[PDB]
Amino acid sequence: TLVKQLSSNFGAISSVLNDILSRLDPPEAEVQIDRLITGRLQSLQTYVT
Amino acid sequence: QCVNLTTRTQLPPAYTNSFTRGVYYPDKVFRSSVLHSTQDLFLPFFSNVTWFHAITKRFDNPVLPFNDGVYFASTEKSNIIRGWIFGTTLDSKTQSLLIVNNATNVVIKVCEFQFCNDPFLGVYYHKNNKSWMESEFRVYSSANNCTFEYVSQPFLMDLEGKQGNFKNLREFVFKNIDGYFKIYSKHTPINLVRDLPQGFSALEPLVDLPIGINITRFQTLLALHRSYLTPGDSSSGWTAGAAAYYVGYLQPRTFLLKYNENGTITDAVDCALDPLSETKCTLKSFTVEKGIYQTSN
Amino acid sequence: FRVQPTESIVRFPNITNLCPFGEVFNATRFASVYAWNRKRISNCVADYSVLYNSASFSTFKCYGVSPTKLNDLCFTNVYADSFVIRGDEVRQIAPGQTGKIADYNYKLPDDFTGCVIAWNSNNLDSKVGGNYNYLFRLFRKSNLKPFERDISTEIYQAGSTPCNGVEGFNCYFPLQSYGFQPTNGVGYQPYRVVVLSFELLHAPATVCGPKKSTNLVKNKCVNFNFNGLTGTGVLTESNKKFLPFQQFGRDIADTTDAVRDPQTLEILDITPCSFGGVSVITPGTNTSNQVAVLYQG
Amino acid sequence: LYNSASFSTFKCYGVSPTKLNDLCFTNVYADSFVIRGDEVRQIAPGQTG
Ligand SMILES: *[C@@H]1O[C@H](CO)[C@@H](O)[C@H](O)[C@H]1NC(C)=O
Ligand SMILES: *[C@@H]1O[C@H](CO)[C@@H](O)[C@H](O)[C@H]1NC(C)=O
Ligand SMILES: *[C@@H]1O[C@H](CO)[C@@H](O)[C@H](O)[C@H]1NC(C)=O
Ligand SMILES: *[C@@H]1O[C@H](CO)[C@@H](O)[C@H](O)[C@H]1NC(C)=O
């Protein structure tokens, strides 16, 4: 489940950071990267608990 | 140019069952030793597919509907079925797709066509030699505009009128999504005169022609066998031949697919067929052990 | 612990064609907004930078992509829609913006990716007598779906009174003309709009920017760029039996672990570079200052 | 008013007569007068005379 949780968009345009960074300028890329970071942090916390 | 064929005793077509047939590769990603679940347009398992007999005077080339996709299977030995026509009205007021297999040309034209009341291909026994060619190739009147006249190399196929026990199965899937007319095809040898064989085969992609036209109906082109016994008039003057073809329709279904080590799809599960199938789809396995499992709400 | 890449390699298909962007942008006739034309672009090399600084375009907005990075991406089947619209309605061509022209004419999806380009045509497309050749739909029963064209003209019926085609009370012609005249202000000056629409590649892609290809390097930790697929790893020959329609592979975790070279058409494994944790064994800083280091796995 | 209006000109600007029922205003003002038929064109939001 922790490995499968790496293919969720969490509201972003994509679940791949390389695709986001190769299509958007930094000021617009940070907005999607924040959503990805939030989702992945939540998944890690659930696994640890 | 048009003719009105007569002397055709229309009968209610028979119905048969498609057992585990019509599965295709849903994407170009290579997979191996994995169970993958996909949601797409598929032919449901154990579905009812109508049966047409092209062999008194039981001859049928009606204008079937085109509902979200069509599964087409034909079992023959003499290549009676050449191609299909696709379109909305077939009245030269709209672009109509065309696919034909003939040695002289394989018109894959996408042009407005004035299709006759009975679009057909006539293979006639000539007198100078045993040469076979279209008797009335003017299935249309004129192409006002051609958008995708992407004629490929003319397919070299033998032309003859003969009847015998069927030897090969050709299966096809037609889809029209996002301006793409996708075709998936297969060829497996079988020797039966009964209904569709019970087996699992996965159809591999053939072409992805981007015609981008509106399609609502479709009809099959069939080789009419004009002989010396028949008067030759384009109302009743032709011979029977032996052929059989089936039609099924695709619906939105979720399937669980199995890939072997070589990467071929060897089995599938239709989730909505049975509660047992839902249990298999939930557990992501083809085998279920003793117990009680919650599957839905 | 991380192993760092030594170099970078980029591999693009060898296509010498140049995309016909010139003819689409400045042609003799541009259609009206209610009936827009669509041009499909494929199998060529596109240089968007020259379009970015060709002429003083009134607006160049890109959604879902950045104009500077458009030169390094590969797409499939680029579309191009051109029409003539009033100056004040340009703001409604952006995705998600409600308005008259968005509701009853050209409408973009919420998840639109692409660039919208407009420029001023008052110098040429502004007749002193008045340009009435451009129409628009003012009445419609319901809202248009995204990327839908309406070409059917019928008398709009308002209220309980039925029109019956008389075109009388409570009945109006759906189309309304334009009053583009040089005497009008800047807001009423016509603007030509071209919308480029991109779809991300899953099938093989041939619309790629002018990027030179480098030699392939194997068995080294290297950065690669395969038709836009970016990453880092070690490229090794593989025995996986890709089918002719398959271009890349995936594992259970759905990560690209194989790829096919666009030029030489060979199958390459992708293995991430070595990494692990580092542990330091110490006997206590009071006893001594010597340490030992363990590299995990 | 709109249905079976039998009025020479029932024109609404900035709003549709069919949709007037749904949205709610307050303090509606009703101004009435008598003009000539040829002066109807002058009674418009953006005309002169
Ligand atoms: C396609 O043809 C049908 C007629 O069968 C028509 O109702 C429909 O509006 C046409 N267009 C689309 C997009 O389906
Ligand atoms: C995979 O292909 C090899 C090569 O022909 C064959 O020997 C093997 O039996 C195949 N595996 C199957 C069919 O499961
Ligand atoms: C059209 O645009 C291209 C690119 O800017 C330019 O080279 C060409 O001269 C233009 N043609 C006309 C007729 O303006
Ligand atoms: C160009 O690409 C083709 C693949 O379509 C390849 O066979 C050919 O060798 C390439 N030519 C060069 C000069 O790299």
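Residue numbering in chain D adheres to Swiss-Prot, whereby the residues present occupy positions 368-416 in order.
Cβ atoms here come from the backbone N, Cα and C positions, even for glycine.
Swiss-Prot has this to say about the protein:
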VARIANT   D:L368 to I  In strain: Omicron/XBB.1.5, Omicron/EG.5.1
VARIANT   D:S371 to F  In strain: Omicron/BA.2, Omicron/BA.2.12.1, Omicron/BA.2.75, Omicron/BA.4, Omicron/BA.5, Omicron/BQ.1.1, Omicron/XBB.1.5, Omicron/EG.5.1
VARIANT   D:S371 to L  In strain: Omicron/BA.1
VARIANT   D:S373 to P  In strain: Omicron/BA.1, Omicron/BA.2, Omicron/BA.2.12.1, Omicron/BA.2.75, Omicron/BA.4, Omicron/BA.5, Omicron/BQ.1.1, Omicron/XBB.1.5, Omicron/EG.5.1
VARIANT   D:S375 to F  In strain: Omicron/BA.1, Omicron/BA.2, Omicron/BA.2.12.1, Omicron/BA.2.75, Omicron/BA.4, Omicron/BA.5, Omicron/BQ.1.1, Omicron/XBB.1.5, Omicron/EG.5.1
VARIANT   D:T376 to A  In strain: Omicron/BA.2, Omicron/BA.2.12.1, Omicron/BA.4, Omicron/BA.5, Omicron/BQ.1.1, Omicron/XBB.1.5, Omicron/EG.5.1
VARIANT   D:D405 to N  In strain: Omicron/BA.2, Omicron/BA.2.12.1, Omicron/BA.2.75, Omicron/BA.4, Omicron/BA.5, Omicron/BQ.1.1, Omicron/XBB.1.5, Omicron/EG.5.1; complete loss of interaction with host integrins
VARIANT   D:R408 to S  In strain: Omicron/BA.2, Omicron/BA.2.12.1, Omicron/BA.2.75, Omicron/BA.4, Omicron/BA.5, Omicron/BQ.1.1, Omicron/XBB.1.5, Omicron/EG.5.1
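Here the features listed in Swiss-Prot are painted onto the structure.
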| residue | record | contacts (Cβ under 8 Å, 6+ apart) |
| --- | --- | --- |
| D:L368 | variant position | D:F377, D:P384 |
| D:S371 | variant position | none |
| D:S373 | variant position | none |
| D:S375 | variant position | D:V407 |
| D:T376 | variant position | D:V407 |
| D:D405 | variant position | none |
| D:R408 | variant position | D:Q414, D:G416 |
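Under the three-state DSSP scheme, D:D405 (variant position) falls in the helix class.
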